[PDB]
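Novice: Below is one structure. I have some questions about it.
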Amino acid sequence: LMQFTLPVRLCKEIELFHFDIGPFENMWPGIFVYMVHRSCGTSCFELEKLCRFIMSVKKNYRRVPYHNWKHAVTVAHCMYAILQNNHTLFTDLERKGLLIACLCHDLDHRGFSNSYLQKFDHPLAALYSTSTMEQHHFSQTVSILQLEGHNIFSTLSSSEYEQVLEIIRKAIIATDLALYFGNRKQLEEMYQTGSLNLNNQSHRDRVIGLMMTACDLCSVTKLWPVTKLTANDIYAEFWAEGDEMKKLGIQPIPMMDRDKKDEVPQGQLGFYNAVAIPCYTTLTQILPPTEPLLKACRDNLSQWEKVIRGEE
Ligand SMILES: Cn1cc(C(=O)Nc2cccc(-c3cn4ccccc4n3)c2)c(Nc2cncnc2)n1
Ligand SMILES: [Cl-]
Ligand SMILES: [Cl-]
Ligand SMILES: [Cl-]
Ligand SMILES: [Mg+2]
Ligand SMILES: [Zn+2]
């Protein structure tokens, strides 16, 4: 067999949750295949179909500051670290489906929120009334799978193919942050009443949802230097959308106004307290080995406070 291998430093550090995939774009496909081979197995996919699929997915990500091919692979690596540390809890189909779900989860992102597409009156908002971009991302995933020689699931039966596509669809739709607030609340009550049951499919669906949120936001779980630089990338997108909202004659929300630039540290504080810490807290309750994500999130929250007090 031709096994995929990484340089020594990458081979060791890829197992850490806070791993950064680096600036060499041409290594990212090899990094993804390595993760698939180790978390799924070397017989999950035909290597030639998987490589053709990877390159079609890369080509349908756009050159935007944050919602780009690097984000896709970074999110898949977070999912890799969760699966390797909880390797008894997931099925064959779930392992196959979830790494692909993560690679495809922001396909053809234009750097604009669902709100902007609705205010602009974009055709996609007419086609998909809720979770607009997320239904588009999944539609792009299915288009790519249906290209000649791109069916990486061609050995599965009809019923198995239908199950894995249904895992991918739910996982991608769950990356809509508007849905996360209700999903984490339900998982929080379910956990505290002792009713959460990982054999209940509708409960698995909620846990995979939260895992997809945790993977999608994993830029706040990196070492401070990575997290700080990545914050510049998301704001570059937010501020461009704010400019576009002003052009429609609409006042943008504060996180999208480039004039409120000096309030970024306080904005981050609110984001960590309202969104990220609760996300990684509930996830650590359900999947205790995902502790290092919560720990690294708390450390970054402390760094932003040190910024606000004018020490950083
Ligand atoms: C997907 N995603 C969303 C956020 C995020 O920060 N959202 C957010 C949420 C709530 C409030 C504010 C907020 C209010 N404000 C008021 C004035 C100025 C600024 C400001 N920001 C921002 C994010 N960040 C991030 C950070 N570091 C690395 N990767 C990603 N990634
Ligand atoms: Cl390169
Ligand atoms: Cl482009
Ligand atoms: Cl085929
Ligand atoms: Mg998205
Ligand atoms: Zn994303």
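By Swiss-Prot numbering, chain A shows 725-1036, in order.
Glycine is treated like the rest: Cβ placed from N, Cα and C.
From Swiss-Prot, for reference:
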BINDING   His791, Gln992  3',5'-cyclic GMP binding site
ACT_SITE  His791  active site, proton donor
BINDING   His795, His829, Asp830, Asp940  divalent metal cation 1 binding site
MUTAGEN   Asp830 to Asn  Reduces activity 1000-fold
MUTAGEN   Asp830 to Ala  Loss of activity and of zinc binding
BINDING   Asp830  divalent metal cation 2 binding site
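Please go over these features one by one and say how buried each is and what sits next to it.
Specialist: With a 10 A radius on its CB, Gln992 (3',5'-cyclic GMP binding site) counts 24 other CB atoms from all the protein chains.
Sequence-distant contacts of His791 (3',5'-cyclic GMP binding site), defined as residues of its own chain at least six apart whose C-beta falls under 8 angstroms from its C-beta, comprise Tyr785, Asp830, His833, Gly835, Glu961.
Within 10 Å of the Cβ of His829 (divalent metal cation 1 binding site) there are 27 other Cβ atoms, across all protein chains.
For the recorded site, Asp830 (mutagenesis position), the DSSP three-state label reads coil.
Around the Cβ of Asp830 (mutagenesis position), the number of neighbouring Cβ atoms within 10 Å comes to 25.
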Novice: List, in sequence order, the residues of the same chain other than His795, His829, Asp830, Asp940 whose Cβ lies within 8 Å of the centroid of the Cβ atoms of the recorded divalent metal cation 1 site.
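Specialist: In sequence order, the nearby non-listed residues are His791, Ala796, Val799, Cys826, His833, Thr899.
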